[PDB]
Every structure is written in structure tokens, then in C-alpha cells.
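Below: the structure, in C-alpha cells.
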Amino acid sequence: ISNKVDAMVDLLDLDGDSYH
Amino acid sequence: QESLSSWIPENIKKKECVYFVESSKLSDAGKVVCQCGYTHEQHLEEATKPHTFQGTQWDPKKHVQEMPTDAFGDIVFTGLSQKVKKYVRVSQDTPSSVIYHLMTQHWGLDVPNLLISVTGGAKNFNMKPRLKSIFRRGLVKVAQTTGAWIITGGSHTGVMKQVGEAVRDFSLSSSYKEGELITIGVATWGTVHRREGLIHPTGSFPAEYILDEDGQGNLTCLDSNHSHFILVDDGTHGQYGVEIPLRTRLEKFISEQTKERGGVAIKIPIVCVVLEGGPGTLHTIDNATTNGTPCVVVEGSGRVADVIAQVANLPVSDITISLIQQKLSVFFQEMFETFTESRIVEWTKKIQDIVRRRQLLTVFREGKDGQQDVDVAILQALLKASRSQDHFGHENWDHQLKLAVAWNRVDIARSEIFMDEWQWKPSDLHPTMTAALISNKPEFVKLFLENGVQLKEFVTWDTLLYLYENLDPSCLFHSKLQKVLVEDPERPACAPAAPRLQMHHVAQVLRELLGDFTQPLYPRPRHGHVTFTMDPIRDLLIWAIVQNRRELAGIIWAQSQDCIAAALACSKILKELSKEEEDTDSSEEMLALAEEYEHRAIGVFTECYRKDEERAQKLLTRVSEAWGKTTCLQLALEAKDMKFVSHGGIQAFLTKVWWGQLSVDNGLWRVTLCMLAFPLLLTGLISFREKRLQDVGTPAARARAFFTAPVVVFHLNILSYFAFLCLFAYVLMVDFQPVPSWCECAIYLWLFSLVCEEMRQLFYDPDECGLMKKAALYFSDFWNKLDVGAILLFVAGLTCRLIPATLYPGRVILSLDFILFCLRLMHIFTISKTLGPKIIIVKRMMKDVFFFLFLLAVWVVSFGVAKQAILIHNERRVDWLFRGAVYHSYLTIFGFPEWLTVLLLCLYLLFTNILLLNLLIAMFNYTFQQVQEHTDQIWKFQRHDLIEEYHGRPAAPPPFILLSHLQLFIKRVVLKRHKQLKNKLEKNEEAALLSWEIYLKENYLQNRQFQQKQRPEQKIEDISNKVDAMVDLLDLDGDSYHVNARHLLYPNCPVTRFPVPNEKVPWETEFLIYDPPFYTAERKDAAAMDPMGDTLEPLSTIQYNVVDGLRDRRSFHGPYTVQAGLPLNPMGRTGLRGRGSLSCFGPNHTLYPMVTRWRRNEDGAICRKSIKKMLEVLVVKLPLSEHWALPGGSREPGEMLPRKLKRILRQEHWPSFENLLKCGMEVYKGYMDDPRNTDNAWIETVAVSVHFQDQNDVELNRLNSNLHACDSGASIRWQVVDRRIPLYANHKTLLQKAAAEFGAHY
Amino acid sequence: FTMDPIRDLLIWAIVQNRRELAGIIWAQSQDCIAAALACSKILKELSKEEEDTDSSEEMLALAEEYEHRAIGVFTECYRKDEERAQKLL
Ligand SMILES: Nc1ncnc2c1ncn2[C@@H]1O[C@H](COP(=O)(O)OP(=O)(O)OC[C@H]2O[C@@H](O)[C@H](O)[C@@H]2O)[C@@H](O)[C@H]1O
Ligand SMILES: Nc1ncnc2c1ncn2[C@@H]1O[C@H](COP(=O)(O)OP(=O)(O)OC[C@H]2O[C@@H](O)[C@H](O)[C@@H]2O)[C@@H](O)[C@H]1O
Ligand SMILES: [Ca+2]
């Protein structure tokens, strides 16, 4: 359950000048 | 005390209406009232005289006068309490310095740390029970810790009654605790019921006031719980509200003008708070918030609270006067119809001017899921207000944090106070560390540690003394320390009776708690910057462990120096303390803590054993310098540290001592066989370790090293004792004579040798200890008791054998002696593996079998006397019948006549053969059930002292121990343990050993906390915190006017103006109720200013928007409209008709010059902000302005208008030169917002800015020399520029407008 | 009105083995240490004559809980001020 809810909180937390 | 009673009629005044101006509306049975009607037919306490003018509508400025006050003093309520209460009647206008000097000096109230001013509804107040709960715990809990000053209105009604009750019961329930939550009440002198008894012309040092809740018409009576009383008088009688400006004015002067401890100033923080109110409440909040005190309102509480809390986050322009009465009439639904439009516009104006200043207000929100405290609200209402009030203040940074300690808010203090912008040094956290420690707050000391406070630098000597001065008085150790310190006899001469607390006192109680063997820890002085002890963290550990503070001690153990001594000492102290506790809940926790510390000691030592064993053995035999010159092992012995001594490696150390110089594995039978033959040891018969003795065979050294081992001396003493018994038995059996034999005298010689060995067993003193205590620890031993009983019986028997007339007595006495010696040999079986555990149970069951056997004796005595009385003739023989019946009773106990014989034998069979056997069965079941299996650990703990006693003993069997006694007795005639059980190591060695130890501790701690992370309760807690963060994350998915003009309280002129909302400001919008008073100043009819303050006459003829000669009566912005021959404000409406204190109508033109320069560092380069730079302005402070402001003058003269600001300030002749140099740059011109604006006479300005770019010698040199500044002013000085710097807010607008011209910061 | 109302309601709610109702109305009681012991005495004197194998166990455990409540109040009042707390017995 803890691994499930940590995957859940990870998924919910998921939401130049060119010179010489 | 009489200085007060003289001082009050000198100092304070009180108001007096002097003339009868008879009121038109005659009062309710007070028809003779002259518009105040206090105590006469008139409003007079003197002759109601004509006074040369009977002025109709007698002016309160002109009629009412001041008089010296006599109504002061003390008070008591008749029977309702027993304590006394101070009270003072005070004038309407009084300097707050006077009242502060009174309350400090002549009342004896020290300076506070917090000022809560609570306000609410007085006569008509109703509350839900949930609101009632916060007053009982939230207000009292936050008042009682910080040492607050609850200031409120003094009344017996409503909310003030709730505060009065909720502070009273705390004082009763405190159970004679020190200190009382001081409470000061302020009410008006007019609306007091029975105040005629209070006026005593002399000093009323006693007084009596009886409250009566019957005669309350217009008036109201006092409350009986407030501890000081202040009665503002006004001269009026029934007025409500003459106490608000005095309370608000006094609160500020107390908060921000009295504490200046190391610096400029430091302000005592201050909070106003409301519950539910009406028209008195809004005026109080509005008058308070202009003075800088924050205000927290509570949601879900009452009428005014809800209508403020609904309009909290709204924009300021969004308030409609319709919306006000709409939200008003629903919450005021009892008296909603009692509202008129003028009351609606007044309340709309007040709510507008309050919710403008969003910094100084907070809502409690009534979160109602935890319903946490007032404290979480009050802290944020401090912090938001403190930043806005000042940015350079440092008192709030250190004064605030301390307060945040006392309510246990670590998330707030971490997030808000410890973000940035403090620039603290770490040692500056030292005093606020200390109060975090005494108040037992582990979280804040953990946060200070993670922020970088060093314990080793922190604990000074005097700091430790102060720590012990403030022990928790509930604990047992405080009572024991008090019982010592009161019984301290050597403190004769001092100013007081209770002398002091010195460190040798707590050292003396610690020595008696710890045991006799240690030395005193702290020395007594035989008589700086920072005196340090030998080891600081030891002392703090002792302090935190005597008071049963668990989680605090668990932190500061982790920084300890030498840990294995420390955990065992803290186990010993707790076990010695938990016996004398006598409270059924303290003893269990105080025991389990000691068990946890035993676990910590085992956990460190089992690491250090596994890393390197032979070094880890050196850790036990070390003598610790810290804990009073003892070792670790003896400390573990005295504490009955059962689980510690049964560890494997320490038992291996004990065995390695036991087998001595030779190896440990060669068994016992081979030991007996090499004991049998002398050169068998010289042969390859036995083992050895330390192979220089095993390989290189030096047989003299090998024989000496063989005899040095204590197993050898043990077996030799056993053999000699055995032969002693056998030859003693032979001389006792047949070889006994009245003349002494020779086999007898040899045996008496061997027993003399035994008694001299027991003598040196008693007299040996390795370290100095109590000699009587040495005898006590001797005689506490079981086998010592048996040995001394045997020797005293022996010398008594030898005395009896020296009597030839008692030979058969004396001989059999020496028999009984023999029996004692037999039990001595049972001592041998303690050393076995398998028998000692059984011997323990015998030593157990002796204790109750004794008290059983006494009962058996009384039973058999009763039986014997009964049988002797029933079955004999009447006889009194000496030893015939009594001894015959005693032998018959011994035959019975060791193993018509028909009915009586059957009755006697059946009584014997039912009694002595049955029930006491069942007592024995039950008692020994209860005994043997209890022993369980602990017995092996009891034996392993019992193993040590035998090895000790044989290690100390000399090597000879006791016929030859005299050879040992002679050399030791002659060495102690002329002028120290062995170095295998206690040795003082090299200092250089001990440093390396302790560093190795303190390395290994941190390796223990990680495994400890990591496996503590695997308990399931920890996992459930982590899952709950995860899902609460998850539900929080998922739950996550105005019109600019002249607002300083509309603001009330026209300065230096006690008048008012009309309430004007944000709607009816401009001249375009019609306001049908707009009726401002035609207000003029007293100096509006005066000198060279225009006399048109009373321009209803045709005297108003000067030029409008044109220069009427020297009066350039023309705006820089544009042409003002004229109505009824007077100009109107082009900006809108202000609420006051007339000229006011201004010179003339329209604009009154003035020039505001500002000087600017750069702020350099110590080098001379520009100091830098985050992006911009630092700027300096030169400002003035007048002696009666209490404010810094710009040196700007009225432009009534042409060029000397800066000299009209600064003739006295700048110079006289060089001032005209700098005025020639004053050709600078202009930033802003036109109409200016100001509180001195009516609808007619406003202020227009021109603003010039002159600058110093170079900060060396140039234009600035002329400003330096051309300065005669000290003319008629208090102070002028240069000043840093920032957005928080003190000034008029009107001038702050000028600086924030002109700071863009040079790019300074903000 | 009677001499003390909440006493009577406590008696009524405790003779009928209503647990969670009695636990509420104990909290408003007047003199609590007498009340918890009286309600323990009534339950122990009643649970003997019950003769139902399921009612007697709950009717006994309730009395044990009320003994716990009396101890819990008295150990507070002892710790605050001992010599006044002796006057309570
Ligand atoms: N100082 C007073 N003492 C007792 N009663 C009062 C007082 N002032 C007003 N009252 C009565 O209270 C009634 C209205 O009470 P509310 O509107 O609930 O309270 P409010 O008038 O807002 O008074 C706020 C009160 O709090 C105090 O800090 C302050 O002295 C102010 O008077 C009125 O009928 C009035 O007679
Ligand atoms: N824009 C403003 N912002 C704040 N306060 C103001 C402003 N304009 C005037 N005041 C206040 O109004 C009060 C009366 O105004 P003036 O006396 O006309 O102002 P000024 O002449 O600059 O000050 C005279 C000073 O001499 C002292 O006797 C007196 O204490 C006052 O500080 C003063 O105390 C001043 O502090
Ligand atoms: Ca002995």
C-alpha cells in the first residue's frame, strides 16, 4: 500500500545564439 | 506608601462641570440635570453662579475644568473575595508617562512581555458553547505562559465577565502556585453605580464597595476579578465611549516607549482581539488600527465578527453601501430595523477605512477541524504586522522568537523567522536557547542544534548554576535538594535568610545518591570572562536526567564524550532514584528509562567488541576522570546492571582474569595434577599463553607465574581448609584433654592465622572510603557473617575449655563450631556451572521458611500444654513429668479412654499432619514459581566478587599466610589496587582511545534509527502523512482618492467630519445626506492669512484661481469650481466644510525641497542593495512633532520659503548662498493629499530635488560648513532611505515618487 | 425539581446497560468521584443476578471502566494539591 501511494504521489506531482 | 497618597493629589486631575446649563430633554427622574447633571440640581459641585455669562450650551472646553484628584486608593468587594484591588480615578486628558510611572513605581508592577487587549459586547452578548471553550483554554493558556497583561474594559457584563471568570478559577486551581495573571480594567467614571462611596477625600487606603446587580438602569457595575482599575472621567454622566481613546493611546506608549535594552528601542508586542460587538466595537477597532496594533477577528463568533470576516479578502472598491446594510440586517436580525441611513454610512465608512489597511488585520478563519488555538493566529498576526511596522527593528527578531518558543510552534519559527534577513551570529541564540531548555521543549533545541549552536561553547559555569536554580519543583530531586539546602548549616552571614545555591550542594546530594565510592564531582571553592568545567556535556546530561526529561536527554546523549560510562551512570541514578519516588505512575517510567539506557550501553559496547576485541577489553578497566575517578565495571556492578554483565565479551574478560597468567582452556583435572607435582609443571605438562614463557622455559619464573593465578590459590586454600577440618575432627573426637595437646595447639595456630586473614580482609582500603561503611559492606556479606560467628563461638569455647570445671560444657561447644564450618564448604559450589543456580533458590527460601517455623513453634507449644493439662494428675515436677511429656511431644511431632483418646488422636491427625503442609506447598509454590529462569543471569552477575576477593588475596595457604601478613604489615608500618583491574592510562593513549570510541558511536546510531524505522506503527504514520499531503495537493486543484483627507480626527483641533464612503466622493455623484459642519480653526480668524473662514458675509472678495497680490490663489493643476463664493475640492468630498487651520481658501501653495546623496561603505564605494543602491536624505525632527519630516516650507515668501523651513535650521547668510545653489530638479507639482484638507482649503506643492553625486569635497562641503542647524529645533540628521523608514506618509509618497530619478532601492 | 437532576438520569441510563449514552452524561456530572463508584457498585451488584452468558460480561466490563474513570480523576486531584485531596475522601 505504501509503494502504491508513493507511485500515486509521484504521478500526481507530475501534473543559443550561434557564434564562433 | 504615603508618597502615593501625597503624590496623586499633586499629579492627576479630574473634570468638573462648573455651570448650570439646564438640559431641554429632562432625564428619567433626573429632570434637574444641566446637560450632564452629575451631583446637584445643576451640573455643578460648587455654586451654580452666573459667572458673568450664563452661556447657553456650555462648551465642554470652556465650562468643564480640571481639579486635583483624591478619589484614589484601594478597594475590596464586600464578602465576594478576600484580596485587595488597586484603583485610580483619572482625568480625560492625561500624559501616559504619568500613568506608566504610577503603575510601575507606586503600584509595583514590572514591565510585561505581551499586551493582549480583548474587546467585545457588553450588555447584549450571546455565544455558542464552542466560542466559550476558547476563552477557558486558548486565552488563559496563551496568557499564563508569557506573563501577559490582559487589559480590558472593567465591567461585570458580557465578555469582560467571561474573562473575569476564566482567569479566577485558574488562580484557585493553581494550588498555591507563584504569580497571578495580572489584569487591568479601564471603564468610565460616569457610568458607575455606587461610586459615591468610593470618593474619599483623604487617602482611602482601606475601602469597601458592595456590588448590587439590582439598580442597573443606564449605569453598570464593576466586575470583581480584575486586579487593577482605572476610571477615566469626562464630566459627563451617562456617556458610553470616553474610555476608548485613552486606552488606545495608553497601549501604544506602553508597547513601544519603555523597553530600550541595548540599542535604540525594542517594542513589547501587542494584540487587540474581538469576539462579538456593536457600535462601541467598531470605534475601538478603528481607533486602534491607526496606531499600529494588529487585530485578529474570530470567525463564527457573533454579529460584528462575522460582518468583518466576510469582507476580509474583498477589494476595497467593491464595498457597496447596499452590501453593508444587506449583510448587516441579517446578522443584526434582532435590531436590524433599528438602523438608520446615517448609521449605515458611518459603519460603511469605518469598515472601509479598516479593511483598507490589510497589513494590520487578520481573521482567525475558525478552521474548526482541529480548532487549534488562538496562538497560531496571534503569532502570524504578530509577524505580518511586525515587518510592516518596521524593517530595521531587531527586538522583534529576538523578542518574537522567544515568544514563539513558549507556545511550541516550530513550523512557524522555521518558516517565518528563519527564512532570511536576520544576519544573526550563532552565539546570539544563547539566551533564547536557555528558556527553550527550562520549558522542556525538545523540538526547538533540536532546531537550534541543526542551525549551529555549539554545546561545548554554550555551557558556562554560571549558566549551569542558573539551570539548577530553576528546577521543576514537582520532581523528587528538587525536594531532596531543598531538604539539603535548608539543612545547610554553614551560611551564617548574609543579607537574607536563604543564602544561595552553590554547586557543591548539588554535588553533595549527587554523591549521596550515587554511592560512597566516587569522589565529589564538583569541588568546593577555597576562595572572570568564562569559567568552564572539566567536561560540560556531562553536567547538562545530569540535569536533564534527574528531572525525567526523556526526549531531551536522548538528544544530548548523542554529543557525549565517553559514552559507556555515561549510560551506566545514568542508569544507576535512575535506579537509585525510582525507589524513593512513591508515586505509582512516575516510578514505572523512571524505571523503563533506566532499562533503555542499559540497552544503549550494550549497543555501543557490542560494536566496539566486534571491531577489535583486545582493545575493547582496555575500555572496561579504564578509570574515568569525568565521573569522579571510578571505572566502568564497578559502576555497572553497583547498579545491578543485569543484562549488561551477562554479555559475552565481558564474561570472557572475567574468565581471562580468572585463569590468570596461564591459558584458559586446559581444563580442571590437569590443573589438579600439576597442583599435585612440583616438577610436572617444569615438564611439558601444562599450557601457557604469551609464548615467551611457553617457549623460553625459565622454571623459577614459570613457577611464580603458575602460583600467581587465582585458580591455583583457590585450590590450595580448599585443600588446606579440608585438612584443617579433618585434623580438627580427629582432635575433637578422641584427642580432647583438659591439658592442651600439641595437635590441638597447631590447630589453634591455624585458626589464629585464619582470623588474621579475615582481619586484613576487613582492614584493606584501596581507595579512601567510610571506615564504618567499610565495616558495613563487610558485615553485609553472608559468608563474612558465618565466618565471624564461627570465630566468636570458637574463642568462647576456648575460654570454656580453659575452665576445667566446665569441660563437658566447653568440649561440646567446640562441637557446634564444627557444624558451622561445614556450611562454609558449601561456598565451593558457587563456582560450579550447574550447582550455583540451585544454591540461589536455597538462599531465597530461607527468608520465609524462618517465619513459617515460628508459627509451627507456637502450634506445637499449644498442643503440648493442652496434652499436659488434659492427661496428667496435678503435678509441678522439675524435670520428671515436664521432660517426659516433652519427649512424648517430640515423638508425636517427629512422627472412659475410648472417646477422649479418639478425640485427641483425631485432632492431632487433622491438624498437625494436614494444613501447615498445605501452607508449605502454597508458600513454596509461590516462591519457586517466582524464580523462573532469571537464575542463570543472577549467577553470572554473582560470579564477579569471588574472583575479586581471590585476586586480592595473597597466595599462601593459611598455615603460611603469616609469612605474607608479616611483610605487608611491616610495609604498611613504615609508609593501591593491582594494575589489572583499575589503571590510570597514559594521557596520549587515552586521547586515541576516546577518539576511537566517539567514532564507533555514530556507527551505532545509524543502525539504531534505521531499524527503528521498520516498526509498523512508523509505516502507518508515514502512510497517513503521505495521504494527507496527497489530499492537500488534490484540494489545491481600488479607486484612488484622497484617503488621507477623508480620514477622521482633524489634527490639533478636536472636531469631526462626516463619514464619506468610496461612492459619494466626487462632485459628480450626488450625496443627499451630505451635511458637513462649517468648521473653522481657532486661528482661522487671525493675522495675515485670509479672514474668509466666516465668509458668509460679503467679505469674500479675493481672487479665485488667480494671484490676489501676494496670495497666489491659483492651482497648479487647474481651475477649481466655486459654489456660494467658496472653492470646492477638485478631488472630491472630504466631509468638512470651511477653511480649517489652513491659511486661505483654494490651494495653499508650498515648496517641499528634498536633498539626496549616496550612501558609501567604509571604502567609499557605493553600498549595494540586492539590485539597486543606497540613498541618504537629510531630515529634521522637531521637539513636539515626534516624527521625522522633510524641511519644506510654505510658499508665502518667494525665495526664502526653504528658509521659512530652514532659516533656523540651515544658516543665515550661507543659507542665501545655498538658496542660490538650490536651483535643482523638479519631480512633482500639484494637489497633495493631507489630513488638513477641508472641502475648500487644500494644499498644493512644488517638489524640488537637489543631489550630491560625489561623496568627497564639492557642493557637500558648502552644506557642511554652511550649517548653523541648532536654532529653535530639536534635531536634524542625515538618514538612510528605505520603504519602512519613519516619516509622514505624505512625505513618504514624495520619496517613493522621487526615488525613480536616481535608481535607489525600495 | 429534585436535589440534583443529572444524578437521576445517570441512574436511569446505567441500570439499562446503555453504554455510550451514560458515557456522555457522565461528563456533565456534579461530584464525579462518588458517581463513578456508585455506578460501579450498582453494576457489580446487578451482574450477579443476570443469568445470561452474554449480558454479564459486558455488564462487568462497564463497571471496570468506571473504576478506571474514578482512578483517573482522583490521580489528577492528588497531583495538584495533596492535602486538599485528602479532604475529598
Ligand atoms: N462600557 C460599557 N459598560 C457596560 N455596558 C455598556 C458599555 N458601553 C455600552 N454598553 C451597553 O452595551 C449595549 C450594546 O453593546 P454592544 O453593542 O454589544 O457592545 P458595544 O456597544 O459595541 O461596546 C463595546 C464595548 O467594549 C469595550 O471594550 C468598550 O468599553 C465598549 O464600550 C448598549 O445598550 C450599551 O448600553
Ligand atoms: N502631511 C502631513 N502629515 C502628517 N502630519 C501633518 C501633515 N501636515 C501637518 N501635519 C501635522 O499637523 C500639525 C499642525 O500642522 P502645522 O503646525 O501647520 O505644521 P508645521 O508648522 O509643519 O509643524 C509645526 C510644529 O511645531 C510644533 O509646535 C508642533 O508640534 C508642530 O510639530 C503638526 O503637528 C503636523 O505634525
Ligand atoms: Ca571472608
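All residue numbers given for chain B refer to Swiss-Prot; the residues shown span 56-582, 613-980, 1020-1099, 1104-1165, 1235-1503 in order.
Determined by electron microscopy, 3.7 Å, according to the entry header.
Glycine is no exception: its Cβ is also placed from the backbone N, Cα and C atoms.
Swiss-Prot lists B:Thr174, B:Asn179, B:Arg302, B:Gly333, B:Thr336 with the feature ADP-D-ribose 1 binding site, giving experimental evidence as the kind of evidence. In sequence order, B:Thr207, B:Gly208, B:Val214, B:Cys327, B:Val328, B:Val329, B:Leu330, B:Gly332, B:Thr336, B:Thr339, B:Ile340 are the residues near B:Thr174 (ADP-D-ribose 1 binding site), counting only same-chain partners six or more apart with C-beta under 8 A.
The annotation that Swiss-Prot gives for the mutagenesis experiment B:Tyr295 to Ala reads: Abolishes channel activation in response to ADP-ribose/Ca(2+). Listed in sequence order, the residues of the same chain lying 6 or more apart from B:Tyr295 (mutagenesis position) and placing their CB within less than 8 Å of its CB are B:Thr243, B:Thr246, B:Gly335.
The DSSP secondary structure for B:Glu1073 (Ca(2+) binding site) is helix. Long-range C-beta contacts of B:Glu1073 (Ca(2+) binding site), restricted to its own chain and to partners at least six residues apart, with a cutoff below 8 Å, comprise B:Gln846. The Ca(2+) binding site annotation in Swiss-Prot covers B:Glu843, B:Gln846, B:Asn869, B:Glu1073.
B:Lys918 (mutagenesis position) falls within neither a helix nor a strand when secondary structure is assigned with DSSP, and so counts as coil. Within 10 Å of the Cβ of B:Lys918 (mutagenesis position) there are 8 other Cβ atoms, across all protein chains. Here Swiss-Prot describes B:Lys918 to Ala as a published mutagenesis experiment; the accompanying note says: Decreases in sensitivity to PIP2.
Following the DSSP three-state reduction, the secondary structure of B:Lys952 (mutagenesis position) is helix. Among the mutagenesis experiments that Swiss-Prot reports, B:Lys952 to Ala is described with the note: Strongly reduces channel activity at ph 7.3. Increased residual channel activity after exposure to pH 5.5.
Sequence-distant neighbours of B:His958 (mutagenesis position) (same chain, 6+ apart, CB under 8 A from its CB) do not exist here. Quoted from Swiss-Prot, the note attached to the mutagenesis of B:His958 to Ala states: No effect on channel activity.
Quoted from Swiss-Prot, the note on the mutagenesis of B:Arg961 to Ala is: Mildly decreases channel activity. There are 6 other CB atoms within 10 A of the CB of B:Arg961 (mutagenesis position), with all protein chains counted.
The mutagenesis experiment B:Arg968 to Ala is recorded by Swiss-Prot, whose note states: Abolishes channel activity. Reduced to three states, the DSSP call for B:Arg968 (mutagenesis position) is helix. The C-beta environment of B:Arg968 (mutagenesis position), restricted to residues of the same chain at least 6 apart in sequence and closer than 8 Å, is empty.
For the mutagenesis result B:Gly980 to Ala, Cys or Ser, the note given in Swiss-Prot is Decreases permeability of Ca(2+) over Na(+). Neighbours of B:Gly980 (mutagenesis position), defined as other CB atoms within 10 A of its CB across all chains, total 6.
What Swiss-Prot lists as domain 'Nudix hydrolase' is B:1354-1498.
The Cβ neighbour count for B:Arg1433 (mutagenesis position), using a 10 Å radius over every protein chain in view, is 19. If you look up Swiss-Prot, you'll see B:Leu1381, B:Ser1382, B:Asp1431, B:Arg1433, B:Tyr1485, B:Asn1487 marked as ADP-D-ribose 2 binding site, on the strength of experimental evidence.
The annotation that Swiss-Prot gives for the mutagenesis experiment B:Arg1400 to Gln reads: No effect on channel activity; when associated with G-1407. Of all Cβ atoms in the protein chains displayed, 20 besides its own lie within 10 Å of the Cβ of B:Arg1400 (mutagenesis position).
Around the Cβ of B:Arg1404 (mutagenesis position), the same chain contributes B:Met1397, B:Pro1412, B:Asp1468, each under 8 angstroms and 6 or more positions distant in sequence. Looking at Swiss-Prot, you'll find the mutagenesis B:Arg1404 to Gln noted as follows: Abolishes channel activity.
A C-beta separation below 8 Å, combined with a sequence spacing of at least six in one chain, links B:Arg1407 (mutagenesis position) to B:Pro1388, B:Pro1399, B:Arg1400, B:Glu1415, B:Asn1463, B:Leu1464, B:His1465, B:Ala1466. DSSP assigns B:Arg1407 (mutagenesis position) to coil in the three-state reduction, placing it in neither a helix nor a strand. Experimental mutagenesis at this site is recorded by Swiss-Prot as B:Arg1407 to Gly, annotated: No effect on channel activity; when associated with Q-1400.
According to Swiss-Prot, the mutagenesis experiment B:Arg1433 to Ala carries the following note: Abolishes channel activation in response to ADP-ribose/Ca(2+).
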Measuring Cβ to any atom of ligand 2 with a strict under-6 Å cutoff, which of the binding-site residues B:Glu1073, B:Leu1381, B:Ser1382, B:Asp1431, B:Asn1487 qualify?
B:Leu1381, B:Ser1382, B:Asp1431, B:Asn1487
Whose Cβ, among the binding-site residues B:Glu843, B:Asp1431, has more other Cβ atoms within 10 Å than any of the rest?
B:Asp1431
Quick one: of the recorded positions B:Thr174, B:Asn179, B:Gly333, B:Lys918, B:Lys952, B:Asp1431, flag those whose CB is under 6 Å from ligand 1, and say none if nothing qualifies.
B:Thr174, B:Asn179, B:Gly333
Within the set B:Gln846, B:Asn869, B:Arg1407, B:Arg1433, which recorded positions show a CB-to-ligand 3 distance under 6 A?
B:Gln846, B:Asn869
One finds that other Cβ atoms within 10 Å of the Cβ of B:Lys952 (mutagenesis position) number exactly 17
Within the same chain, the residues at least 6 apart in sequence whose Cβ is under 8 angstroms from that of B:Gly333 (ADP-D-ribose 1 binding site) are B:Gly176, B:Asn179, B:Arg358, B:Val359
For B:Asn869 (Ca(2+) binding site), which residues in the same chain are close in space, meaning a Cβ under 8 Å from its Cβ, but six or more apart along the sequence?
B:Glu843, B:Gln846, B:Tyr863
Of all the recorded positions given, namely B:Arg302, B:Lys918, B:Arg961, B:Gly980, which is spatially nearest to B:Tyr1485 (ADP-D-ribose 2 binding site) at the Cα level?
B:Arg302
Sorry to bug you, but what's the C-alpha spacing from B:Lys952 (mutagenesis position) to B:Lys918 (mutagenesis position), rounded to the closest Å?
51
Compared by Cα position, which of the binding-site residues B:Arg302, B:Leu1381, B:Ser1382, B:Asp1431, B:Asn1487 is the closest one to B:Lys952 (mutagenesis position)?
B:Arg302
Other than B:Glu843, B:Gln846, B:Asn869, B:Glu1073, which residues of the chain come within 8 Å of the Ca(2+) site, judged by Cβ distance to the Cβ centroid of those residues?
B:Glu842, B:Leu847, B:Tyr863, B:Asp866, B:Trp868, B:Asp872
